[PDB]
Amino acid sequence: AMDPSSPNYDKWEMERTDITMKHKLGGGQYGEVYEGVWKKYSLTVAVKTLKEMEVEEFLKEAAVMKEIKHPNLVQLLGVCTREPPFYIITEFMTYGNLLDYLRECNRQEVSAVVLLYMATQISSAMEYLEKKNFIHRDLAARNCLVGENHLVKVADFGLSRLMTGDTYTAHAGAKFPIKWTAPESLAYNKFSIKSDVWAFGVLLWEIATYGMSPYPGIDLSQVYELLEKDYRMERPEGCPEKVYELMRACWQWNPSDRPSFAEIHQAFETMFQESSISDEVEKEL
Ligand SMILES: Cc1ccc(NC(=O)c2ccc(CN3CCN(C)CC3)cc2)cc1Nc1nccc(-c2cccnc2)n1
Ligand SMILES: O=C(Nc1ccc(OC(F)(F)F)cc1)c1cccc(CN2CCOCC2)c1
Ligand SMILES: [Cl-]
């Protein structure tokens, strides 16, 4: 099986024994994900397993990750799926999730230039997924990771029934993150790359505020109705007008009127080619 000679060969399949399983990750906030070590590489990894009908979504997540490779998407390193317990192994990201990272970070270090950089990296991963005709479905700061030198990667932790609190709430027989969810997704169950664009705009606001909770002090039962009547979050303090214009574009009612990720990414790279975000932020302020 493990030998290139076999018909049953999969390059992604690895030796379970090759990995030393340590403790659960982030105190359990990610479910059955464990810090690990790849012995031979002396490399920390993150290892997702199954806890005791649920097999095929896990195997399909494995299937999908084999299909995608981007600098800004968390990288599959291997699998153990020949026999239970099934593993999915990715790289481990030193600074953990972007949401907590934003709230806990030193702001002298994580300045406007670094925030812009973080938003840019995310838009590139999304450009890639756009181009490969994938949809993310739960784009948000809580689903991104941060490594060395402000490297940001887009992940998908499957958080809807793992996260405690009111982030995800019951809607349509399932748990939605209501404050990140595009109107057509809440109203008509319509999910697409353009509804990832809406969530990206909310993600952008999370970056701009250092991970404040969106629509702060607004009841969830009121979000759709406000949105339908053209309400949007106001420009965060310090936010350059152009970045806010970009947020406003992502939050078009009609999905078709939302920029594609390629255009979003193109705007980040253009927006400050001749003027620094630092000057704009200080101007705003
Ligand atoms: C261990 C593992 C197993 C699987 C995954 N998977 C993904 O992150 C992922 C990313 C993108 C897609 C693309 N996909 C397209 C289709 N739509 C519908 C879903 C998303 C799928 C899975 C990540 C991990 N990594 C992971 N998980 C939880 C926590 C951590 C972690 C925590 C702290 C520091 N370093 C790493 N790391
Ligand atoms: O950096 C800021 N905003 C911002 C917005 C968008 C943005 O672009 C992108 F693409 F989203 F990343 C980048 C940065 C910022 C926010 C609050 C306070 C201060 C400085 N002040 C310090 C003293 O106290 C008062 C505030 C700066
Ligand atoms: Cl998809």
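Note that the numbers count up from 1, one per residue, in the order the chain is shown.
So this one's X-ray crystallography, 2.3 Å, going by the header.
Backbone N, Cα and C define each Cβ position, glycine as well.
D138 (active site, proton acceptor) falls within neither a helix nor a strand when secondary structure is assigned with DSSP, and so counts as coil. Within 10 Å of the C-beta atom of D138 (active site, proton acceptor) sit 19 other C-beta atoms, taking all shown protein chains into account. Annotated active site, proton acceptor per Swiss-Prot: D138, in sequence order, evidence recorded as sequence analysis.
Classification of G31 (ATP binding site) by DSSP places it in coil, neither helical nor stranded. The ATP binding site annotation in Swiss-Prot covers 25-33, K48, 91-97.
Spatially close to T90 (mutagenesis position) yet at least six residues away along the chain are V45, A46, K48, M65, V74, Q75, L76, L77, judged by Cβ distances under 8 angstroms. Record note (Swiss-Prot), mutagenesis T90 to I (Swiss-Prot position 315): Loss of inhibition by imatinib. Loss of inhibition by GNF-2. The unchanged residue is displayed.
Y168 to F (Swiss-Prot position 393) appears in Swiss-Prot as a mutagenesis experiment; the accompanying note says: Minimal reduction in ability to autophosphorylate. Here the Cβ of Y168 (mutagenesis position) has 22 other Cβ atoms within 10 Å, regardless of which shown protein chain they belong to. Annotation note: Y168 (mutagenesis position) sits in a coil segment as assigned by DSSP.
Listed in Swiss-Prot as a mutagenesis experiment, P240 to S (Swiss-Prot position 465) is described as follows: Loss of inhibition by GNF-2. Annotation note: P240 (mutagenesis position) sits in a coil segment as assigned by DSSP.
Under DSSP, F272 (mutagenesis position) is assigned to coil, being neither helix nor strand in the three-state scheme. All protein chains shown were included, and the count of other CB atoms within 10 Å of the CB of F272 (mutagenesis position) stands at 20. Under its mutagenesis entries, Swiss-Prot includes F272 to L (Swiss-Prot position 497) with the note: Strongly reduced inhibition by GNF-2.
For the mutagenesis experiment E280 to K (Swiss-Prot position 505), the note given by Swiss-Prot reads: Loss of inhibition by GNF-2. Secondary structure from DSSP puts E280 (mutagenesis position) in a helix. Around the Cβ of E280 (mutagenesis position), the number of neighbouring Cβ atoms within 10 Å comes to 20.
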Inset, instruction - Find the Cα-to-Cα distance between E52 and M53 in angstrom, rounding to a whole number; note that the 2 residues connecting them are absent from the deposited model. - result: 12
Legend entry - Sequence-ordered recorded positions from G28, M93, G96, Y168, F272, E280 with Cβ under 6 Å of an atom of ligand 1: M93, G96
Inset, instruction - Report the nearest neighbour of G28 (ATP binding site) in space among the mutagenesis positions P240, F272, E280, comparing Cα positions. - result: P240
